[PDB]
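**Student:** I am attaching a structure below and will ask some questions about it afterwards.
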Amino acid sequence: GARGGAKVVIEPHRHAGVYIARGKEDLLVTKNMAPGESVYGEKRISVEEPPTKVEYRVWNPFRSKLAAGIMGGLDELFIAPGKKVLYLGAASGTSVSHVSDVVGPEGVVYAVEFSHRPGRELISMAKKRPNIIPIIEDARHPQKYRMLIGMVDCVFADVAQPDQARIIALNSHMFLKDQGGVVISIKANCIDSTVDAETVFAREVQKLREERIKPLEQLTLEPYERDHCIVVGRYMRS
Amino acid sequence: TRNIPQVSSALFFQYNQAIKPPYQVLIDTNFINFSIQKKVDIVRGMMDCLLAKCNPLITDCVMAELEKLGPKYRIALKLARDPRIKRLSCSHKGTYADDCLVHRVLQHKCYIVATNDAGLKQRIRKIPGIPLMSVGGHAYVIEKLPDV
Amino acid sequence: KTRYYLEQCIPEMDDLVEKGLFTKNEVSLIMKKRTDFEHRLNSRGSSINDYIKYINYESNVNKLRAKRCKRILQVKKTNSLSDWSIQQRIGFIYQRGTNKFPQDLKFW
Amino acid sequence: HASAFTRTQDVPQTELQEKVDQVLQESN
Amino acid sequence: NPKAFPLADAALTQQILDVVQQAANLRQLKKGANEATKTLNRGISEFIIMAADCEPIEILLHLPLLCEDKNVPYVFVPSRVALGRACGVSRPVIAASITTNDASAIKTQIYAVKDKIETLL
Amino acid sequence: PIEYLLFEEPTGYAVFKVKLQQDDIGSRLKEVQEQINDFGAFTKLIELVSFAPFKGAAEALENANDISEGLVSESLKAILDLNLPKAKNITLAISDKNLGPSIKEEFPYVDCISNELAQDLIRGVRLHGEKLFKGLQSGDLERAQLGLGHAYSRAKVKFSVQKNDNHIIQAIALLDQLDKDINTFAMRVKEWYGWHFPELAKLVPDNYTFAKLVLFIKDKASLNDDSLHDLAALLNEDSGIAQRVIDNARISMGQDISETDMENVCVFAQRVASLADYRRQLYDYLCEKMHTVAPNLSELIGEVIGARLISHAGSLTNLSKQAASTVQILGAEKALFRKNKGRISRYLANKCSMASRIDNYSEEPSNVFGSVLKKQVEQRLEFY
Amino acid sequence: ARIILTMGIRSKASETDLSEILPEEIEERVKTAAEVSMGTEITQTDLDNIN
Amino acid sequence: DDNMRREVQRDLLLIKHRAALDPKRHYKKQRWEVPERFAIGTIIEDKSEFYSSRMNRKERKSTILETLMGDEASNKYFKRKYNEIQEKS
RNA sequence: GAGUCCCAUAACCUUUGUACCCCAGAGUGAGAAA
RNA sequence: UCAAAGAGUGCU
């Protein structure tokens, strides 16, 4: 498929900060803030532009659920160039570097993690990206790291816990803008394995309504993942 | 940007493989009224009809609509407020409960509908993988539920 | 609220004319400079220099009233609002500039 | 209102306050 | 605090070792730190069981990186020799992996232990 | 009933005074909510009264840890007491309920608030940021947050520059770059001086030796017995080049180059000498730093080999996470670990994949396990 | 490079003078950047070879 | 660039006609138009993927097009159908 | 009259010399020895 | 350019 010597045909995506590489295969692709290296062993395109050598990084939908959402065809994404982003559940730069690639140098990505053991790689990745800031802290207690976060246009939640709706809520009230963005990744197995996949998603859409998020759309991540969807909302404090 | 909604992953052709016991039912205003006419109390009527634990659920529109009915239908309003009946919040302007319900069942394939209104039964029938509950004869009846 | 500040200046203007220290045309000229400054102070782009330019202005007016008090009235202090009106204003100018610009340690 | 001129703590909060206070008590 | 964390208690260790033998009979068990590593790379594992008494314990902390990066639950057991006896293999075993198969005969009891592992973490 | 508000910034601590109390009855109505977003309305609610910048970076982290644990720092105790009246009880708004008891213990006369009304004001103080400071020197919050983020984050992990391993990758990349430039410049020295005395380029094939000998032998005409001893001291006379260079220098075809031409070769040769000396120095630095960072890998195989393996993975963490088979092919393009020969390579590769782990995931790795790991490789060697 | 030679560590930046290397407006930027910088401290062994 | 090279134009044509390149491969129906802003790129593999996703330097070429010729299987597939299309024509 | 602005200060191919490699490669996963 | 009409941004 995408073998080293072949050439590809890179064009913008519908969403700003996202690109498509055409050819015999179509790849969801975005540029590199730190050209010449890969963060998780991902593959990279090189383009010669006037001549300066600009580089791009491939998105793997299977590894990144956000990339799976793009392949699923998310209608609107608040993550965009020049927008502050607060990404929860920052295991590593597998997706944070990709979310970074969208916002650009002007924006920053506020990466939140709990466990120390991934944080070391997240800190190391943050060095290569001067806009990525790692806040290794329990997202269940936003007040611990209110010290660290300036305000955010969109909150993305990668956190896989049963009480994720509460984590998303407390962060959203403190830090999200009125009419601000919220994107959440849901794994029904983590929340409630006893009941079917679907009903969990119905329940999850409910909480966002009581703590004042007007949710906008959900997208199941088949064939890239099972028992998953990406629910996107707008935070209407009013 | 053109949008083509996905078909739910819980639907095998026209068979919904997600709705399993315990069930969730949305109650329409007419259903409470016709339930009272037949002396069929709400929760057992699903228990004996469906042979499964059932979680009744009412929307703000339905709660709003029962209230505007007036003094003639007090017991219908009260019965919607029984503790075993949970409530479903709504974030849309209109109080038209029929349009609210069709969106939810379109939106999400984990609910049964409880209604007897004519305009509603035809519309929901077109939606695939949606069981329909109605009150007729002496007890409730379930049409589009394979597990029965 | 530009007119509100100008109106507080009317009573002392009347006192100046009543005592004979300043004629109506002379009093009119003083108000014109006060009016122009007040618009500068209450507008956008107002800087601490505008307070300093105003604060010096009534200070000069204070000196002239004192000299004209001895030159016409031949009195060290005439018991009327004019004596303490300017000094009360000067403090009333300062506190806005300090509140508006707490940064300038020079103005403090 | 709280004022720097008059102490409102009623006790020595810093380590300097106690040290100067001991001399004041010891002196007279 | 310890690098060996969380460590299953006496009871939870028993049901886990029940998984490993029954998985071993069903050819759903890849045992050892090295072949535990690939199963994470391919994303074909429910969970990886390791021994907390390994000498040094250091030789298995590459695995939790992959698991938590891949959102794979994991557990440590006090004894490697006990774990190896459960693998059906004549030697001590320091790590083991149960592989993803919804077509397995032992789906339920694995997902039973899955839920307790997730609670432990 | 709120009068004072405590806000806390990366640049400092900021206390506010609440002139007007927002309608607590109608908190959830939209119009009061829009006032929070609107700067003009919000300035009528509160106004800044205290700002106490932190002295510097070190003190900020100490407070950042204290505030995270709901503790009152000495700097925090300073700003409150100067501001809150002693007073029935002055009411203060704080974002944290956990910080409330700490403030109450220090100041019995203050009652803390963390209800949604307080949260509404705290959100709006944060919404406008430096706008509410009326120009008071608050630096830039967005930058200051990012610095405290590495500072606050890294502290809990106990990461160290000791754990830092990329210095090897920079050293190796620099070392090989030095070798190419030392060689590349050195061939030129033979060409530039080859015109003047071509035979000498053949006599001393060692480029580093040749540059030194050109430095003393600038002009081949200058030939003395004492100079012969001086160049004889360079290297050894066993090769006999000392007599050959004199004899060749007496009688040679090389065309004389100008004084400016001769000024360049010695200076440019001097440049080659410095790089070789620095490459020796950087090589020793690379040797020492691995023993600190990767004693097990360095002892098992060697320093230079171990570093090249780490660079291939991209980091010591990358090397550790790979499986044994991948590590073997990670050095199969330059023969780092190299039918029976292959068996030792895979066996050593498995051990190398091991000692990489002991270095990466140990805060202070030792060489005790590397040594016993290498003897196991040694024992395997004689069996095969 | 000349900055690295004049000052070795950011603590030196606050007091070290960069006038001969940089103009007045530029030299104060590095001083402000130094105290607010994002990087980590380095050892003297690291400092020696970088110099 | 205006007056673009023939090589870049031909590569664009290949993607617009990529459906017919291979028999066993099919695509989603798409009306592809040349993008207004655009760059050409090369696809760099990792070191660990030396065996899996890397052809030899000799097979690496300047254009997408001329690699398609080096694939003998593509040429025979193209040869046989043209003959069938001419015969029916 | 007429492109510096797609490195002729260069890319690619061929030949030659130097040093390694022909074990599988997301390598496989329980035998080996008697 | 003036000349008349829209739609956002900053700020009191």
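Swiss-Prot numbering applies to chain A: residues 79-128, 136-323, in that order.
Recorded method for this deposit: electron microscopy, 6.0 Å.
Placed from the backbone N, Cα and C atoms, the Cβ positions cover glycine too.
When I checked Swiss-Prot for this same protein, it listed these features:
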- A:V87 to D: In nop1.3; thermosensitive allele showing a decrease in histone-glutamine N-methyltransferase activity upon shift to restrictive temperature; when associated with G-103; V-175 and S-219 (MUTAGEN)
- A:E103 to G: In nop1.3; thermosensitive allele showing a decrease in histone-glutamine N-methyltransferase activity upon shift to restrictive temperature; when associated with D-87; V-175 and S-219 (MUTAGEN)
- A:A175 to V: In nop1.3; thermosensitive allele showing a decrease in histone-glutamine N-methyltransferase activity upon shift to restrictive temperature; when associated with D-87; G-103 and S-219 (MUTAGEN)
- A:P219 to S: In nop1.3; thermosensitive allele showing a decrease in histone-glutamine N-methyltransferase activity upon shift to restrictive temperature; when associated with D-87; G-103 and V-175 (MUTAGEN)
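For each feature listed, report its degree of burial, its nearest neighbours and the pertinent distances within the displayed model.
**Tutor:** Counted within 10 Å of its Cβ, the other Cβ atoms near A:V87 (mutagenesis position) come to 23, all protein chains included.
Over all protein chains present, the Cβ of A:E103 (mutagenesis position) has 13 other Cβ atoms lying within 10 Å. Classification of A:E103 (mutagenesis position) by DSSP places it in coil, neither helical nor stranded.
A:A175 (mutagenesis position) falls within neither a helix nor a strand when secondary structure is assigned with DSSP, and so counts as coil.
In this view, A:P219 (mutagenesis position) is surrounded by 30 other Cβ atoms within 10 Å of its Cβ, with every protein chain counted. Reduced to three states, the DSSP call for A:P219 (mutagenesis position) is strand.
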**Student:** Just how many other Cβ atoms lie inside 10 Å of the Cβ on A:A175 (mutagenesis position)?
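**Tutor:** Taking all protein chains shown, A:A175 (mutagenesis position) has 30 Cβ neighbours within 10 Å.
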**Student:** Can you filter A:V87, A:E103, A:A175, A:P219 (the mutagenesis positions) down to those whose Cβ is less than 8 Å from some Cβ in chain F?
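**Tutor:** Qualifying residues, whose Cβ lies under 8 Å from chain F: A:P219.
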**Student:** What does the structure give for the C-alpha distance between A:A175 (mutagenesis position) and A:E103 (mutagenesis position)? Integer Å is fine.
**Tutor:** 30
**Student:** Which of the mutagenesis positions A:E103, A:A175, A:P219 have a Cβ less than 8 Å from any Cβ in chain H?
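**Tutor:** The answer is none, since no candidate qualifies.
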**Student:** Rounded to a whole number, how many Å is the Cα of A:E103 (mutagenesis position) away from the Cα of A:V87 (mutagenesis position)?
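**Tutor:** It is 10 Å, counting Cα to Cα.
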